[PDB]
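One structure below.
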Amino acid sequence: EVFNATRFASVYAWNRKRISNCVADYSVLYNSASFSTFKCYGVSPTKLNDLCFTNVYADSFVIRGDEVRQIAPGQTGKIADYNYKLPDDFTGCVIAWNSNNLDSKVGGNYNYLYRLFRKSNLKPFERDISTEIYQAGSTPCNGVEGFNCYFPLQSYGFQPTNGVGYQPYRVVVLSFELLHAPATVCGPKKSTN
Amino acid sequence: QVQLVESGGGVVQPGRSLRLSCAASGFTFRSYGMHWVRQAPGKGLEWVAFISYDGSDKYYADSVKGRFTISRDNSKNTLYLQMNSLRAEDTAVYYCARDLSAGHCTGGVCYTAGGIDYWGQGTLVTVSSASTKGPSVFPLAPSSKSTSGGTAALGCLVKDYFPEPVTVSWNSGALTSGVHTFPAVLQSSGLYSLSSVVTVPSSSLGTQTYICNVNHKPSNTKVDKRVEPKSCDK
Amino acid sequence: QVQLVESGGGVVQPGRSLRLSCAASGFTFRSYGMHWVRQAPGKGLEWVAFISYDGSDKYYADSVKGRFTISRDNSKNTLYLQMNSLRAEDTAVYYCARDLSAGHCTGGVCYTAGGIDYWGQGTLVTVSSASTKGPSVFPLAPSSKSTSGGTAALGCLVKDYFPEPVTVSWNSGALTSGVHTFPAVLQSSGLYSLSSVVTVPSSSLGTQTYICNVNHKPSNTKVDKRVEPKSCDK
Amino acid sequence: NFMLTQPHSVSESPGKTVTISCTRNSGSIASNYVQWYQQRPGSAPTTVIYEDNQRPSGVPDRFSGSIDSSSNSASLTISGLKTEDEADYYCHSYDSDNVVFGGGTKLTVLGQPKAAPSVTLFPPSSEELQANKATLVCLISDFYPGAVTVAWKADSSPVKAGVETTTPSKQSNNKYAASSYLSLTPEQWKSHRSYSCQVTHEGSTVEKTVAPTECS
Amino acid sequence: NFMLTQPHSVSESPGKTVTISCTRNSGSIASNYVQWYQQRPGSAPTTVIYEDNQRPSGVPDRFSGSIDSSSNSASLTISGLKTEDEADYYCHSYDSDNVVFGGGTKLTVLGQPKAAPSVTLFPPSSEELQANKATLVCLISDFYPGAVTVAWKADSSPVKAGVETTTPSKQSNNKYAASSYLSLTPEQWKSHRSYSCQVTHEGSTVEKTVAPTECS
Ligand SMILES: *[C@@H]1O[C@H](CO)[C@@H](O)[C@H](O)[C@H]1NC(C)=O
């Protein structure tokens, strides 16, 4: 329902998916040769099947391939500061793969929007969707677009002719919440005849 | 910011045992897989080993297979390498490193890989026949041919020392424009030498005061000979 | 003789915990009642708390209710403080203190607490983000015009040092005449700069050996700076 | 939650008798248990008075204590003033809420003739400018009495940020020396055409102004 | 286990692009882990590319990696080089037993004119000769390109024992310099009539002579 979802969300408005009261098998996730790279930071990508969790927060957004490294702790950038942030103690995995076959148009796919101008970096797991005009000068423009006022939102052009280093990609990030409650998200335990 | 500090290398006798460490600062050390890599002077990178984030999985090199020991401890936020049986080739600075990815995969092959973007300060192991011998430092006076608005190179010369490193800063760091410390030179006698001068106009002849600074720390010898162009007296 | 020794307080990261101390002699420690008092620089004195002789009762001020703990070891004859969850306003010279006796009172209505008869030597605590920085000194060469029957001005500049204590002396403290150390002052960068000069004869210039002793023990720094006639040539 | 009110300073000839004010905005300090201490500048405060007419060791007989219930106050009487004891005194007791402190009042006894203030301006040192450092220092010394107020200005505009003035301290000639430090930056230090280090001392002010271009 | 091969020196003007044949001659290197590091001489190596075309922070965008799928090799493309890019490039990776490093590179940026090598020697002094120890000193300076070769000969016979050529060093005048020493016993110093410090500068031999008349 998440990776094969019908609709996608913008990076500046990254949707949050809540996972609870279900059994998830990650063998198909990391055993598939159709996923570009699944960046796993915090515990393990493989020997984690002996660890349970209460709730899992799932987020997904479309970014360019040049920004793959930006989705990580201790990173700075457009998305890494003004749109998303990961703490240095983050637990979870990040997955990205090619999206040219689904999110590219000859005339350019401009449906995806991202924040470009911001006064300060965001907190971890903090989503900013404000459309307030950014003032880059000392003299205020009284909320009027002009020399000292620029739109904080920006879009990227996706075309089939774009190179492998410039094709669009879809990035999915997963995080785990471990409160003082019994676990609700479990993995398939070993079964034998 | 995230940074790593390594210390402990230096003058060590062959065939003995030693202990090394990697200090960490900035990130959750226990959430990452540590590194051990050495870089020999005059050579390139020489990877040693690797270790899982929790210490269960360990990966090693063939050349010194079993010859070292690799370890980490989560609570003290430190990384260790119980290296043993030093030889001639292993003269190399040791660089502790952070993993760019933990256990990433292509899709079918899943192993704890090694990716480095942030490195450590560096600790160098010194295993050699020549001992930690003290140097004799010479002053380099400018020849008289550099006058009348020209540039007269001048400074001091250090030759026949051991081991590395040595730092030269003009006027004890008060002068930085023109400092050109030549790389150290390992001579056939097993000793070291290099050059370091500054570029100043010849209008300072007889008025500027030169004091050449030599900081050969692992042997801790300093020389302050009064620096001047040698007089033209027969 | 009654006197209270002070040591222990100093630099600490906000949000940490530190164990202060105070020790005295020449009296009966198990019987008397002490006190704690800090002192925010440039502001009035402040009450802290009181502990009785038997180590049973314990009253506290409003600010550190629960956040601070205090106890004494009568066998070890020393009093221990424990401050936790440091805030920015905590930086203040602390002062262990004393009551007239154990808690006594009169009038029927009364309570086991009295006055402050002695105090301590003082302890400075530094709760902040800036970390250790070694002192930097320069030879303040006096003006050459101070000749033929006058008094000259010279000294050593202790700038960009952190933290206290830094002791300024001349002839390693032997020549006490004329030395006047100006108070330490913070800068907008969070660092410290102060002045310290000695009133000396102008005729003594270039004759007597000038050395200013600057000792900064917490960083293990001792700098010897010499004053020499200034070379204002062409 | 309480406070004791006393002035900032008291100045009087040595041959007179002066007192101090210790009273509260509320509560009741009558029939209670009171002390009084003194802080000579820059060192450890020392006990002076506790529980009225008591005296410690090593103090001359010039001090006297009393308590009053009409205005809820207590008085420390000092006769035959000398100049050796110029300092600040405060107030303490166990009141209805907590042990409480007092503000402080400077003691001044005119023992030496007055003199005009002396002001000198010290720009940052020559080697300091290349290091992008700046610390403006103004010297205020050999002024009597020791009460001095210093304010920083830049091109006639008053300066408030980075202001730090040291409390005057007794000198060998019984005078006082104080220093005022302004924490600027070389980019901001060099911009202003002129400055001023005002010294307001008993109504007498002498201003000295220099140019930052003298550093080069 | 495995081995990568790198051209130890490649020269190209900054206006064009350079390529490296990261050829691991054994097995295969398809669908495995990829690394790349660049080293300024005398300093720690800096990562270039990991896993095909992924670049670190602060590196110029000009660099770009590639892999030859058919030939089982890799390559790095940097468009519009700079003289600042003169360094050592290395090819690391990991087959799933161990990590392998390549032969290394010496990329030369042909943006400056070549320099004519002029050499001057430094004979040993008399005072040190009393201990039967003396080292022959050769100084090479102001040569371009930095790819240099130094050989030592004795009476037209090539010398290998005690021969050590040091790393060419970046100079203030944008040229290169180095030195070579040879510690030999005075018996070898006395017996041989003369020696030579043969230096090859891109096919041009530069050499200077020293004599015993200055040794006594
Ligand atoms: C999406 O659907 C296809 C078709 O059944 C399936 O092969 C693929 O595994 C699905 N995606 C994921 C992430 O499982």
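Residues 340-532, in that order, are what chain A shows, numbered as in Swiss-Prot.
Cβ from N, Cα, C; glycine included.
Mutagenesis annotation in Swiss-Prot: A:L452 to R, described as Increased resistance to neutralizing antibodies. Decreases HLA binding to NF9 epitope. Increased binding affinity to human ACE2; the structure shown retains the original residue. While the structure shown retains the original residue, Swiss-Prot records the mutagenesis experiment A:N501 to T with this note: Reduced host ACE2-binding affinity in vitro. Here the residue is the original one, while Swiss-Prot reports the natural variant A:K417 to T with the comment In strain: Gamma/P.1. Natural sequence variation is annotated in Swiss-Prot for A:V445 to P, with the remark: In strain: Omicron/XBB.1.5, Omicron/EG.5.1. The natural variant A:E484 to Q is recorded by Swiss-Prot, whose note states: In strain: Kappa/B.1.617.1. Here Swiss-Prot notes a natural variant, A:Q493 to R, with the remark: In strain: Omicron/BA.1, Omicron/BA.2, Omicron/BA.2.12.1. The natural variant A:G496 to S is recorded by Swiss-Prot, whose note states: In strain: Omicron/BA.1. A natural variant is reported in Swiss-Prot for this position, A:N501 to T, and the note states: In strain: 19B/501T.
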Notebook entry, point to check: Can you tell which of the recorded positions (A:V445, A:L452) has the fewest other C-beta atoms within 10 angstroms of its C-beta?
Noted result: A:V445
Item checked: For A:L452 (mutagenesis position), the three-state class that DSSP assigns -> strand
Check: What are the non-local neighbours of A:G496 (variant position), defined as same-chain residues 6+ apart in sequence with CB under 8 A from its CB?
Finding: A:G447, A:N448, A:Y449
Next item on the list: Please tell me which one of the recorded positions listed here (A:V445, A:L452, A:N501) sits closest to A:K417 (variant position), measuring Cα to Cα?
Entry: A:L452
Margin query: I'd like to know which of the recorded positions A:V445, A:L452, A:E484 sit within 10 A of A:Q493 (variant position) at the Cα level.
Written below: A:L452
Next item on the list: Measure from the CA atom of A:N501 (mutagenesis position) to the CA atom of A:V445 (variant position) and give the result in Å, rounded to a whole number.
Entry: 10
Margin query: Please report the distance from the Cα of A:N501 (mutagenesis position) to the Cα of A:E484 (variant position), rounded to the nearest angstrom.
Written below: 32
Checklist line | Separation of alpha carbons, A:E484 (variant position) and A:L452 (mutagenesis position) (Å) | finding: 19
Item checked: DSSP-derived class (H/G/I helix, E/B strand, else coil) of A:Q493 (variant position) -> strand
Check: For A:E484 (variant position), what residues in its own chain, 6 or more apart in sequence, show a Cβ-Cβ distance under 8 Å?
Finding: A:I472, A:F490
